[PDB]
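Take a look at the structure set out below.
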Amino acid sequence: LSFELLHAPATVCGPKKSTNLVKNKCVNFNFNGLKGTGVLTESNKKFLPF
Amino acid sequence: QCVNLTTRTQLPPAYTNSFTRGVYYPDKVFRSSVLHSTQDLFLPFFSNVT
Ligand SMILES: *[C@@H]1O[C@H](CO)[C@@H](O)[C@H](O)[C@H]1NC(C)=O
């Protein structure tokens, strides 16, 4: 088995739990296999679709 | 099934310049307001292209 790890968006995951969005709280998370701890706010920058 | 061609005119290939062509994203990761160096296969600038 050959794994393309963290080179593209991932859609093959095993576990999942129900969670809801929270703002302005520096809390731990796991975004697409990447872990961090920070608040969630908005920004004015523009994101290209790719 | 193919049809042979006998009306071809003999003409040696021409060469033009490649001033600012032959650049792409080295990886799928997105970076902003930084200057990064990546070693990868690329078309050199100011060279013949057929
Ligand atoms: C392209 O090759 C020809 C000879 O084949 C040469 O005279 C010319 O200078 C080359 N052009 C560039 C941009 O290297």
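The numbers used for chain B are those of Swiss-Prot, and the residues that appear cover 14-63, in sequence.
Quick check of the header: electron microscopy, 4.3 Å.
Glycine residues also receive a Cβ, built from the backbone N, Cα and C atoms like all the rest.
Here Swiss-Prot describes B:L18 to F as a natural variant; the accompanying note says: In strain: Beta/B.1.351, Gamma/P.1, 19B/501Y. Quoted from Swiss-Prot, the note attached to the natural variant B:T19 to I states: In strain: Omicron/BQ.1.1, Omicron/XBB.1.5, Omicron/EG.5.1. What Swiss-Prot notes for the natural variant B:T19 to R is this: In strain: Delta/B.1.617.2, Omicron/BA.2, Omicron/BA.2.12.1, Omicron/BA.2.75, Omicron/BA.4, Omicron/BA.5. Swiss-Prot documents B:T20 to N as a naturally occurring variant and attaches the note In strain: Gamma/P.1. For the natural variant B:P26 to S, the note given by Swiss-Prot reads: In strain: Gamma/P.1. Quoted from Swiss-Prot, the note on natural variant B:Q52 to H is: In strain: Omicron/EG.5.1.
Features per Swiss-Prot, on structure.
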| residue | record | contacts (Cβ under 8 Å, 6+ apart) |
| --- | --- | --- |
| B:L18 | variant position | none |
| B:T19 | variant position | none |
| B:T20 | variant position | none |
| B:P26 | variant position | B:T63 |
| B:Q52 | variant position | none |
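The secondary structure of B:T19 (variant position), as reduced to three states from DSSP, is coil rather than helix or strand.
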